Structure formats: C-alpha cells, structure tokens
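J.: The structure's right below; bear with me while I get my questions together.
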Amino acid sequence: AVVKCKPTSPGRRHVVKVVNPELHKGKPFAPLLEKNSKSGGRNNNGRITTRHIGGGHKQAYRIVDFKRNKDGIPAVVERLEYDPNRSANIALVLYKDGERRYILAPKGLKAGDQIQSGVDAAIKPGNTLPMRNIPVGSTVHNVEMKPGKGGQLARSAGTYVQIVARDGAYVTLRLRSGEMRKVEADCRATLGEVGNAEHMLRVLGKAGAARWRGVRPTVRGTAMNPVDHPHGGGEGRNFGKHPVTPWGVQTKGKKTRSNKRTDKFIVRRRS
Amino acid sequence: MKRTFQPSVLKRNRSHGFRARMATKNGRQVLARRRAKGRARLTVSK
Amino acid sequence: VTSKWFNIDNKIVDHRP
RNA sequence: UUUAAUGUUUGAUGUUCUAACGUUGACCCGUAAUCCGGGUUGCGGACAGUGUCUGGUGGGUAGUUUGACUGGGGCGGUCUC
RNA sequence: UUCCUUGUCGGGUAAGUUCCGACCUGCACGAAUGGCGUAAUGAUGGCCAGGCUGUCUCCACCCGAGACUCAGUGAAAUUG
RNA sequence: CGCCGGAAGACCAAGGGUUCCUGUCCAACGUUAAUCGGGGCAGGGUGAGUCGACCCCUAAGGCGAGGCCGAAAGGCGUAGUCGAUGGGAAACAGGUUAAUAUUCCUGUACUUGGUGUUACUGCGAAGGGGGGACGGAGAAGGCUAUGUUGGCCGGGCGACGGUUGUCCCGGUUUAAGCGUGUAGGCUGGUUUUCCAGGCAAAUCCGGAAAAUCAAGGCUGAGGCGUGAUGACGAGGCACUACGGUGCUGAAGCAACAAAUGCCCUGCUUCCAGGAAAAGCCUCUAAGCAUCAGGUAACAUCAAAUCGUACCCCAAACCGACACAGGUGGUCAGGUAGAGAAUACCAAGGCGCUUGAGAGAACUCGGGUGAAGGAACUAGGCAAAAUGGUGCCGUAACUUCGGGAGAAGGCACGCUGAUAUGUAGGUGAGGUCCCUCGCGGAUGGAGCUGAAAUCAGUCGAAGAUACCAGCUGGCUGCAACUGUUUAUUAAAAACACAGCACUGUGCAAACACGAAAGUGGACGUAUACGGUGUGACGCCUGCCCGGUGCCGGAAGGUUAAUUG
RNA sequence: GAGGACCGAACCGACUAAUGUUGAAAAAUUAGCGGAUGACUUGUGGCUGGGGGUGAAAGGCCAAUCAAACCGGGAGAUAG
Ligand SMILES: N[C@@H](Cc1c[nH]c2ccccc12)C(=O)O
Ligand SMILES: [Mg+2]
Ligand SMILES: [Mg+2]
Ligand SMILES: [Mg+2]
Ligand SMILES: [Mg+2]
Ligand SMILES: [Mg+2]
Ligand SMILES: [Mg+2]
Ligand SMILES: [Mg+2]
Ligand SMILES: [Mg+2]
Ligand SMILES: [Mg+2]
Ligand SMILES: [Mg+2]
Ligand SMILES: [Mg+2]
Ligand SMILES: [Mg+2]
Ligand SMILES: [Mg+2]
Ligand SMILES: [Mg+2]
Ligand SMILES: [Mg+2]
Ligand SMILES: [Mg+2]
Ligand SMILES: [Mg+2]
Ligand SMILES: [Mg+2]
Ligand SMILES: [Mg+2]
Ligand SMILES: [Mg+2]
Ligand SMILES: [Mg+2]
Ligand SMILES: [Mg+2]
Ligand SMILES: [Mg+2]
Ligand SMILES: [Mg+2]
Ligand SMILES: [Mg+2]
Ligand SMILES: [Mg+2]
Ligand SMILES: [Mg+2]
Ligand SMILES: [Mg+2]
Ligand SMILES: [Mg+2]
Ligand SMILES: [Mg+2]
Ligand SMILES: [Mg+2]
Ligand SMILES: [Mg+2]
Ligand SMILES: [Mg+2]
Ligand SMILES: [Mg+2]
Ligand SMILES: [Mg+2]
Ligand SMILES: [Mg+2]
Ligand SMILES: [Mg+2]
Ligand SMILES: [Mg+2]
Ligand SMILES: [Mg+2]
Ligand SMILES: [Mg+2]
Ligand SMILES: [Mg+2]
Ligand SMILES: [Mg+2]
Ligand SMILES: [Mg+2]
Ligand SMILES: [Mg+2]
Ligand SMILES: [Mg+2]
C-alpha cells in the first residue's frame, strides 16, 4: 500500500510513503544486533573518499544470515521486521531446535510459514538449495557466487535472478542488470523474489527527507570555479566542454570495467 | 566578539605537552633545539 | 597595526579609474 | 618457374592438464584473535598480476613562452634590399 | 534579451523615458547550459491606490547629553 | 531619593591563581582627590569513608608486541592498552569563624571491604545466559516544590478627618534514614518429562508436550508513623569594644490553587527504526573434595591520596585597558498577564572612579505642532499610523490544503441584581457497607469560581499605561522551508524533492594511498558513483557534416624486438 | 494530534536606517527585522594539513593573515 499525503504543508504535498501493516511494531531481537557507527565517507587517512555522505539517523546492525547453512532443520517464520540497513525487510525465523535467525524476507512470506534449507528441501519460496537441484527456469534470489561464501546477487527489494541454462559444472544466470553470467552449480540460491517490491514507488517529498538517510547535497561542477572542477568558470552560464568527472575522466559513455580475471564468467554484457 | 584563543588545559597538554613532543621524531627535534638555545621552559607544561 | 579604514575602502581610494 | 613425400621443428591458433602463481571460498592449528603465518581441501591456472623496454593517449599536473616601432596603448600598417 | 528607441497603438495621470495590455520590423528568444504557464511562499525587483504623517511647502517651540566657563588630569595625526 | 529584579540576585563547570580575611601605608597604579582599593608591605585562611578527582568500565578516536608494507625516516593494523563529554557503593538537618564547611561541632544515619568466631552448605572462569540498555512527538491522570486565604499565636490602637474591628503588622519551619505499601505500569502462575540450539558442559537461557491453579510476581511517586519530650522559632530581657554577645521563648494548623519538577527509561503513536562494556544476577568446565570456597549472624579493623580560599554574564576568564563586546549548566517569589513577554515590586545587589556652573550657534536622542498632505526624493528613506479578545462577515484564483487575521464591523470600565458568589472544580463531618483499610457508597458543610444577561453610573476617551499586523490592485524572477561572500553584495545565485543520460556483476566502478590497506559497504543493479536539469501542469521539434564517446575489422601506415 | 505547519520570548541569525569612523568596540550600539520541533541549536572530546584540507560554491574558510597559511633555512635570491 502506497499512500499519497495531503498537502497541508508545502513539504507534504509530494510525499508518497509506503506503509506495510505487517511489520513488527516493537523492538528487534537483541541477541542479533550490533553497533554500527557512521563514517562520513572518510577512510583511515581521515580523508573524504566518497562524496555526499554524512549525518543521518542512528542505526543498529542486524546480523542477517546470508549463508543459510543450517541444513535439514525446518524453521518457522516468527515475524517480519524493519531493517534500516537495507531496502528489503527481514524475517525472524525460529528453528526446530530453538535457534533464531534473520533472513531476507521473500515475497509472499508471512508469519507462520515453514522454510527449510539444504539439498532435500522442497521447491517453495524461502527454501534454499544448491543450484544443481533447482529446475532450469526457476526464479531465485540471494545467489552465491563462491560455494560456502554467502549470497551476494539479487538482494535488494523486488529483485530476482533467472536460471537460464545448466551445462555440466556451471549454470547460466540472467542477472537483474540484463547481464548473462556463469556460476558454479554448487552455489546456493533461495526460491522466489525479494519482498517489498513497492520500495521504488516512494517519493521523499522534501530536501530534509534525504538528509535523514545520510545523503548530503550535491554541488554541480558547472557552478564552481576552474580551480575546483574541470567544468568551473564562466561569465554567466557557460559549458563548452565535454562532460567529465571531478578528476577529469570522461563521463556519459566511457566504459570503466577492466577486470581480466573474471571475463571468462561473463557470457554477455548488459544491453 | 568570540576571539581565537579559548583556553583549555587538557587540549593545551595533549597538543603541545612534553609527552606529545616525545611521541614523534620531529617533536624530539623541537626539544633538541630548545635545549640548544637554552630555553628556561621547554614546553607548555605545569 | 593595519591601514586606516578610508585608505582601504575602494570607494574613497578608486575615485579616478 | 611450380610442387609433393618422408624426417625435423621454426612459429601461430586451438584443446586438454597441473606443478609455478592467485584466492577479499571452507575447515584445522598457533590462539583468549574477522591481522598474519602454517596445514588440508575446492575453484581458477600458465591466464591474471608485477619488473625492464616500447608505441598511443594524456591541461590530471609542471616549467615556461606569447617582438619592436607607434604624436599614450590597442586595432591597422611596417621591419631587408 | 530590442541597438535604432522615449518604436507604434491602447490604459492609467492635468502632464507617465518608468508600469500594464497589445502589435511583430526577434540588431542579437526558443525547447532538460530546458520552452511556456502556474496556486502558495519571498527582510526579492518594478508600478499604482487608500490610510497616515515635519518627507516637504517652511519651519517654530520645548526636554535631556555634548559644545561654552571654572577646578583636576591630560592625548593625536602633522611639521624645511 | 533613584535603578535591576528569567537580573545588574544566588550557586557552579571551564579559565585564572591568592584577587579571599585582618592590620598597616598612599611614592607609582586607579583616566580627578583619596583617609579608599582587585595597589604596596606583613600576618592569617582552604579540615571529607559519603562532594569531585583518582579508581572499575567502555564510545569516537589514539598508541600498538608479533605482523603485512615501505629508498631510510616510516605507514597501516591483530592480540592488547589508553581515552568521557556517558555507565558504576554510600549523609542529612541544625550550629559555628574576620575568613572553611554535606569537610569542623551536636543529633540521627548509611556503604563497601578485610580479619576472626558460631551455624549450615558444592565452590569454581579469560567461558554460556539475563540485565545494564537507551528514538521523535503527543496526551493526559496522580502528586509535590511553591504560593494565596482563613484559623492560631505575639504585638498595636496611630504626627491630619476616622480607626475595639468584617481593623493593622509579624510569625505559623523542621531533613536524610528507618517502617508501611498506595494512584498508576508490565507480566499468566506452578510442577514434571523431553531436545539436531547457546564453540565444550550446564540444574541457567531457548524450544516441545502434558497436567494443574486463577491468581502470583516485579516496579512505583506521594501521603502517613517515627526521626523529633529534639532543633528552630516572633519577640522579650541582661550587657557591650555599640560590632555584637549572653539568657529566655509563644503558635507552629486547615482549605484551595499549582508546575516546564516527580510517577515517567511509563503510556499512545510515527518512521527516519533510535550507544558500548563493566559493576550486578545466574549456569556450569578444568580443578578442589572433612580442604578451599559459599551463605547468614555477631565482633572488630579499615576506607588511603589529591582538590576544597576567592571571581565565575565578570574590574579576577577571552578581548593590549578596571574595555558599552563574547562566555556552558542549576535556581525561578508577588500583583496584573497566555506567558520565562511587559510594567511596578520582594529576597538580594547597586547608583556605572572627574565634578561645579551656565542655559548661544551647531551636532546627537526625543516631545508637540496651525492649513495642506508625498507637492520631498533616485525611491514614502526615515517617521507617523495599524495593533487585543469575543462574535458577525469575507472576492478573484486554486495544486481544493489554501488565499484568510482577506477586506470590513460591532461589544469592551465600575456598581447592583439574576445568584447575600451562579455554571463548574474540590470536597469535611455524618451515616451505610465490607475487604477493616492509604477501601467503597451516600452526603453535602467549607473553600474556589468563570462567562453571560438586565438595570444603573462616570469621563473627551473603558483593548485607557507598558505590550501589541498598515491594507488593497497589477506584474518580472525563483516552486516552496533552507544555504552563501566571518569584516561594504542574502540575491534572480547555491541547495532541493522530482527528471534523464551514463558508468558499475562485487576483490564493483570510483576515491585516499611508491605499497599494505581503508572508504564505497558489513551495501549487491528497486544498489552505488558521475554528469546535467530543477516542485507541479502542457510539452521537449530538425541536424551525426565538426569535436567527443561507442562498435567494427578488411585493407594502408606503424615501436621496442630479430638481423 | 500530523506538520523542513502558524503567531511569538529565551536561543541562533543579520534585512533597513541613524550614530561611531584618532571609536565604548581592528565590525559594535540604538530602534525596528528573519527562523524559532528542525536541512535547528549548543557544551565537551576527537579526525582531515598547504598545490593540501574542507566547502548547500562566495575563490569562501584553514588562529584579526589566504588566486596557495605560518615559522625557520637556501639567502646578502634577482632588481637594465
Ligand atoms: N568604517 C567602519 C568599517 C570598517 C572597518 N575597517 C574598514 C576598512 C575599510 C572600509 C571600512 C572599514 C569602521 O571604521 O569601523
Ligand atoms: Mg553523490
Ligand atoms: Mg541530484
Ligand atoms: Mg561562482
Ligand atoms: Mg582545470
Ligand atoms: Mg552569456
Ligand atoms: Mg599550465
Ligand atoms: Mg625558472
Ligand atoms: Mg611598444
Ligand atoms: Mg509590455
Ligand atoms: Mg537562452
Ligand atoms: Mg541560445
Ligand atoms: Mg532538444
Ligand atoms: Mg539544450
Ligand atoms: Mg580645564
Ligand atoms: Mg524599578
Ligand atoms: Mg598580590
Ligand atoms: Mg578584599
Ligand atoms: Mg591620583
Ligand atoms: Mg591588596
Ligand atoms: Mg581502561
Ligand atoms: Mg566564603
Ligand atoms: Mg486623628
Ligand atoms: Mg569604570
Ligand atoms: Mg566588561
Ligand atoms: Mg548564551
Ligand atoms: Mg523582563
Ligand atoms: Mg539645549
Ligand atoms: Mg501639521
Ligand atoms: Mg491639523
Ligand atoms: Mg514626485
Ligand atoms: Mg520604512
Ligand atoms: Mg519587465
Ligand atoms: Mg527563506
Ligand atoms: Mg559581507
Ligand atoms: Mg549584508
Ligand atoms: Mg539551473
Ligand atoms: Mg575506436
Ligand atoms: Mg515552522
Ligand atoms: Mg552566516
Ligand atoms: Mg538588535
Ligand atoms: Mg516565529
Ligand atoms: Mg568570481
Ligand atoms: Mg581569518
Ligand atoms: Mg643561493
Ligand atoms: Mg636583498
């Protein structure tokens, strides 16, 4: 449910917020939280190495299980929760042995559903199998690229991966970008898509709403002086040059992938 | 209005104190120069 | 000390450009 | 001038392999440790990466240059015979 | 954004180089170095009206602090 | 006599360091004199088991054995060890010095350790679990600090008309601790069996099942009792170096109103989803097993060291000055008021370290102004005006919220009646009930108390002072709240939500780094970087020759290398 | 009982005028003025270092200094 706010204020006129009534109204599970302090985009030299990062709301890190290696033991979904550190929601699951873990909540999951991990699990959303056991053409998410390392592909809200082909020791996947990729068939994947697909319909509505997320303002390069940016300078609004980054590399078109040790795994680049 | 010198004895010692000079090679060269000159007070201390 | 304020001001100084 | 046959490698391209090399995969130990090192294993694999030499690109950065005459300078004209 | 230019026509004024509406002959507008609109907002730019007034016609008087005299202390720029 | 009184009073942190108090001096300092002083000289003054530091514990961050990396110097970082601005045991009232007090004295308390005796007994961590332990806003309800009036007690009977009364003034204060367990808030309880979990074990935590009981538990301000037959106390009396000292001592209650303080780290709600570690409680492992250890009572000893004066919105700190400047926290009385605004006051503290005259021009800060009313000027600059509350009424346009406090208008004091003070709030006694109390019901004394209507009345004026919007019409620019040239520019500039192009498949692109490494990000294409445009509405046309980027690979040209 | 909502003190700012300009002050005072639950404000501590930082971008700020800080040295640079 996306709801448009009424324009009682000029800062409310264009706000669209996403309200999920099934999120837990309460505190998170304390044993699985951690400290997570902010950086400001600064590295261990103390220097801004990424721009436009700063401030925001205080957050605590939820230890999410991306490996899903509690094999054979069935677990039941206890509740769905908000996570400030990712766009998707997280589900608290309880194992039959009495252990509790967080997972990425797939689409259609509710409290009380049963999920299982391991090679013998059934083909239902939320279940994790090695990709040699998943039929070709299935929609999966939270895909591993190295066996035993944890899921790394298709983790944001609404995303999924398509298993296109299987040829011996590799499966061909259609990534969410449109890229075709090969990974080992022994890596794991979870059935279904990542929930919270209405994430992208939200509208922040005001400048201060982006400051609550840690995003500081962007100054256009053309508004600076020549000493600051390659685009700086002018009497009035003058450009007359090819657009570039602040460090003089051409933007708008120039390809920057240079990785020859992984070219073998990429069947086709995105179009 | 508000001026530049805003005293604080903790920040005075952590910045220019004896043990802060002794923590680096260049700080120990400052103390070498001030002994060679004959300064009555080497650092900003007690 | 610094210069007198009227000797710094452009309006007073720059009367014949 | 043109060949073909045997033997031989001279390269080049491809296909395999593993033993150099990589691992910001897993596990075990030093160990009270998400560093590091050692060990077992999986995956890549003579590729990647790094050194010397080399062509291209390179205001990202650096050092500098951008004449004189002239009824003020510039613009124009001139500068030798 | 229009040099010629106070273009021309209309409105407002007794009288309007400004302002508003139009015309188009755009020296030298124009479509994300965005075009054209736009309710609300602005210690934002221009113009008009009502109220109000010493802004003015054209100033007069009054209350205080200096200026002036007395006692004490006591500078400065400058200067053949 | 005048001024401050949400300070110009009181207490601190930071900072300073003897400025503090007493005697003494007036050469220099003090914008004048000085017998005075934050000045000179000499002497004195800072008392802690409980306040703060130190200490135990950690955040951001620092340093970092080994380690990885680097011409050298060095850089990063693991184990660790430091680092508060945060978490961790405990004291209150009264009295006293010229100067210190939660430190000294009186009274009454509390905390944590060690040692020993007695009684009983499974103790044990560098490990497991709990707890510590956490957001914004909002809404009330229960209270107290505090204040007002009455009652009570002591004094008074008035410089000028009146003043034995429904009159005037003053006081009416008491802590921590200990005992009780209330308005509230959270939670079902108890037993038994079993178990792929919590690195191993666990009786602890988590999970499963059955049985049974309907209550139990945790937390909690205030009040009440004691502390306290005490202390304090308006005054009175006795002396005095005239500063003070000594002695004695009444009443010490109730009602009402009420916080921004406490219950409350609570409750409701929202999305932007809101520290860590120890002290603490518990479980055990190795281990020890008549031991050690643990628990409880009693005795006993210990609680070290450092700070403590004074100023702290300032003449003591930062500004060269005894400088219209700057400086974090706590306290928070009355009358009017919505109020911490504003006016007058209390407690308290001050009158700003040159004065005396005169009453010219001119300058500064204000008051009033005949008739006119923007004619002034670059321009209504500056002034003047408007200004509250309640009710009536209010256009175009609109993104349907606005515009809007549009515009405009009416009422407003005091007195009496309704009503010897109403509607409302609080709520005693009494009676009834039971669970016998910090309870419920009934009841209405007493206290408090608007708003209105009617009638009258005074003035030129009733929002009387202070305080407290000028309004409307047309149009350019930027949507809007914000940000900016500290010290001549606050804007139409920057930002912005939204839009689009583009790079990036994760050891990501990209950025800081001779490197190791770090950020991006404990993120994963609904993500991240760069670039332009800049809410919304209607839209965004043609050109690929030039320059750039993207793709191609035939052919031409083409480096080191070979020779 | 929402809100980068409204009016308005503390608090943060700095739009206009007058004064001052050897000032009371090397940027203030008086009278008005803007925001005032947020992209707010503030105390304490910490980190970024000079062709470098940081910058809601003014060539702004980096100790009254900034189109390249300050201190010491090359150094008695050079100066038709
Ligand atoms: N004139 C003013 C402001 C000012 C200070 N410094 C200046 C220098 C130049 C011009 C003006 C100033 C004064 O003296 O206080
Ligand atoms: Mg960015
Ligand atoms: Mg943007
Ligand atoms: Mg600019
Ligand atoms: Mg450049
Ligand atoms: Mg131009
Ligand atoms: Mg150059
Ligand atoms: Mg040179
Ligand atoms: Mg010349
Ligand atoms: Mg026109
Ligand atoms: Mg244009
Ligand atoms: Mg153009
Ligand atoms: Mg176009
Ligand atoms: Mg264009
Ligand atoms: Mg004289
Ligand atoms: Mg007064
Ligand atoms: Mg002295
Ligand atoms: Mg004194
Ligand atoms: Mg004197
Ligand atoms: Mg003295
Ligand atoms: Mg420590
Ligand atoms: Mg004292
Ligand atoms: Mg009489
Ligand atoms: Mg003085
Ligand atoms: Mg002062
Ligand atoms: Mg202040
Ligand atoms: Mg006041
Ligand atoms: Mg006079
Ligand atoms: Mg008149
Ligand atoms: Mg008149
Ligand atoms: Mg005129
Ligand atoms: Mg004005
Ligand atoms: Mg115009
Ligand atoms: Mg604004
Ligand atoms: Mg300025
Ligand atoms: Mg200004
Ligand atoms: Mg723009
Ligand atoms: Mg090409
Ligand atoms: Mg607001
Ligand atoms: Mg500012
Ligand atoms: Mg002011
Ligand atoms: Mg306001
Ligand atoms: Mg410029
Ligand atoms: Mg400066
Ligand atoms: Mg030399
Ligand atoms: Mg020289």
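We number chain A the same way Swiss-Prot does; the residues here are 2-272, in that order.
Method on record in the header is electron microscopy, 2.9 Å.
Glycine residues also receive a Cβ, built from the backbone N, Cα and C atoms like all the rest.
For the mutagenesis result A:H230 to Q, the note given in Swiss-Prot is Loss of peptidyltransferase activity in reconstituted ribosomes. No change in rRNA binding or assembly into ribosomes.
Are these features on the surface or tucked inside, and what are their neighbours?
T.: In this structure, A:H230 (mutagenesis position) belongs to neither helix nor strand by DSSP; it is coil. Taking Cβ-Cβ distances under 8 Å and a sequence gap of 6 or more within the same chain, the neighbours of A:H230 (mutagenesis position) are A:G222, A:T223, A:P247.
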